[PDB]
Amino acid sequence: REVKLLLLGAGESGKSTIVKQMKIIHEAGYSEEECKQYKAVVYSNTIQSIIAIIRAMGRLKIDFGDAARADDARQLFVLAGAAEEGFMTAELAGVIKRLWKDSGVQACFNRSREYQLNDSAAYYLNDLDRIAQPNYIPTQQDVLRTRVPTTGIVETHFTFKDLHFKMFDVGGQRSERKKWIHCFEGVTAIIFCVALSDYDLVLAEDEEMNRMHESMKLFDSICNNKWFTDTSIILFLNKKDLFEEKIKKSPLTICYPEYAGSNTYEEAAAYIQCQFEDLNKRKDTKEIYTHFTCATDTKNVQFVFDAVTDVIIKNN
Ligand SMILES: Nc1nc2c(ncn2[C@@H]2O[C@H](COP(=O)(O)OP(=O)(O)NP(=O)(O)O)[C@@H](O)[C@H]2O)c(=O)[nH]1
Ligand SMILES: [Mg+2]
């Protein structure tokens, strides 16, 4: 009645977000006290996001739409220290709001594939009035949107369908992959996460490596590892929401030069799925269970995980 699930995938693929969803779906969510613990994370993520955009403006040579923002940028650094401690004054919120609304800042934001920017930047910056409110308490979605790369191994437990799940989460950044092997024993199923929207991005560890290519190499290694022959391989093609928006404006040929389909979700998503599934060297004896997901969407993850659990029960 015990099931061990191991989450694998490159950095930023959404592994830890899936972990959070298990608590929300099967453990009644994050309590008020638990949500408050994420307040400083939300504020830090928010401040780091606007700062990253401002830093990129210097690198890409983008001016502020309105010269008055120069002073707001100065004040941002003077007041930024508070956010990290869990405090968001009306003054700091005002500074961030004006910067976020600037046309130059927006021009830079829309060129984020050229630098490293948290996926939840817009989510938080567009909700400044709410998160800056007095006595602000992060919502479940706010918690799901937080970003903190995983170092070490995280173990979570929950019950579902009369089964006791033991979920293991590890970091996917290059420096953390050496630790994956510590979790290789007795795995019932591997949930390998892939950020669909990574197709036109490069690794933060190396700007010369395409993120999706890196993910493919990792999947090739895991899926074909003889050690996992009897371990169910679940493939989560994640960030489908970001992918749907991006495929409309950024050519998939950046990642796959041979792609001949249109700049639409269905054709492009199916193509990527085929690229990953084709890495399977034993197609007749090893099955991959693929699901398209939006890890921050609780309803999507609930239905997908329900489907995944059924396969695990029937196969293992
Ligand atoms: N829009 C969107 N954001 C997502 C999705 N999945 C994850 N994110 C966001 O992407 C960021 C990174 O997610 P996270 O789960 O930390 O990634 P990870 O694979 O655990 N990273 P690491 O390997 O470094 O530990 C978070 O801010 C999270 O909220 C998705 O499907 N859509
Ligand atoms: Mg993580």
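The numbering of chain A matches Swiss-Prot: 32-347, in order.
A Cβ is built for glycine as well, from the same backbone N, Cα and C atoms used for every other residue.
Under mutagenesis, Swiss-Prot gives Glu43 to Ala with this note: Mildly impairs receptor binding; mildly decreases basal and receptor-stimulated GDP exchange. For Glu43 (mutagenesis position), the same-chain residues 6+ apart in sequence whose C-beta sits under 8 angstroms from its C-beta are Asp150, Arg178, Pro180, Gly203, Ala226, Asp229, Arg242.
Of all Cβ atoms in the shown protein chains, 25 besides its own fall within 10 Å of the Cβ of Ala326 (GTP binding site). Annotated GTP binding site per Swiss-Prot: 43-48, 150-151, 175-178, 200-204, 269-272, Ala326, in sequence order.
The number of other Cβ atoms within 10 Å of the Cβ belonging to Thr181 (Mg(2+) binding site), over all protein chains shown, comes to 18. For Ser47, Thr181, the entry in Swiss-Prot reads Mg(2+) binding site, with the evidence type experimental evidence.
For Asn149 (mutagenesis position), the same-chain residues lying six or more positions away in sequence with a CB closer than 8 A to its CB are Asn76, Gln79, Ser80, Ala83, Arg178. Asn149 to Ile appears in Swiss-Prot as a mutagenesis experiment; the accompanying note says: Inhibits interaction with RGS14. Does not inhibit interaction with RIC8A.
Per Swiss-Prot, mutagenesis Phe189 to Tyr is noted as: Increases basal GDP exchange rate; no effect on receptor-stimulated GDP exchange. Taking Cβ-Cβ distances under 8 Å and a sequence separation of 6 or more, the neighbours of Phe189 (mutagenesis position) in its chain are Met53, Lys54, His57, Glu58, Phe196, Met198.
Experimental mutagenesis at this site is recorded by Swiss-Prot as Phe191 to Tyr, annotated: No effect on basal GDP exchange rate; mildly decreases receptor-stimulated GDP exchange. Around the Cβ of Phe191 (mutagenesis position), the same chain contributes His57, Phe336, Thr340, each under 8 angstroms and 6 or more positions distant in sequence.
Sequence-distant contacts (6 or more apart, same chain, Cβ under 8 Å) of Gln204 (mutagenesis position) comprise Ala41, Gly42, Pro180, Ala235, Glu236. Looking at Swiss-Prot, the entry for mutagenesis of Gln204 to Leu says: Expected to have lost GTPase activity; inhibits the forskolin-mediated increase of cellular cAMP levels. Does not inhibit interaction with RGS14 at centrosomes.
Under the three-state DSSP scheme, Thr329 (mutagenesis position) falls in the helix class. While the structure shown retains the original residue, Swiss-Prot records the mutagenesis experiment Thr329 to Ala with this note: Increases basal GDP exchange rate and inhibits the forskolin-mediated increase of cellular cAMP levels.
Its own atom aside, the Cβ of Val332 (mutagenesis position) has 26 Cβ atoms within 10 angstroms in the protein chains shown. Here the residue is the original one, but Swiss-Prot notes a mutagenesis experiment at this spot, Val332 to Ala: Increases basal GDP exchange rate.
According to DSSP, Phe336 (mutagenesis position) sits within a helical segment. According to Swiss-Prot, the experimentally introduced change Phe336 to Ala or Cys is described as follows: Increases basal GDP exchange rate; mildly decreases receptor-stimulated GDP exchange.
Among the mutagenesis results in Swiss-Prot, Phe336 to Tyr has the note: Strongly increases basal GDP exchange rate; mildly decreases receptor-stimulated GDP exchange. The residue drawn here is the original one.
Screening the recorded positions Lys46, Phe191, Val332 for a C-beta under 6 A from any atom of ligand 2 leaves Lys46. Per Cα geometry, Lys270 is the residue among the binding-site residues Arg176, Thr181, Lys270 nearest to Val332 (mutagenesis position). For the recorded site, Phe191 (mutagenesis position), the DSSP three-state label reads strand. Listed binding-site residues: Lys46, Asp150, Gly203. The one with the lowest count of other Cβ atoms within 10 Å of its Cβ is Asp150.
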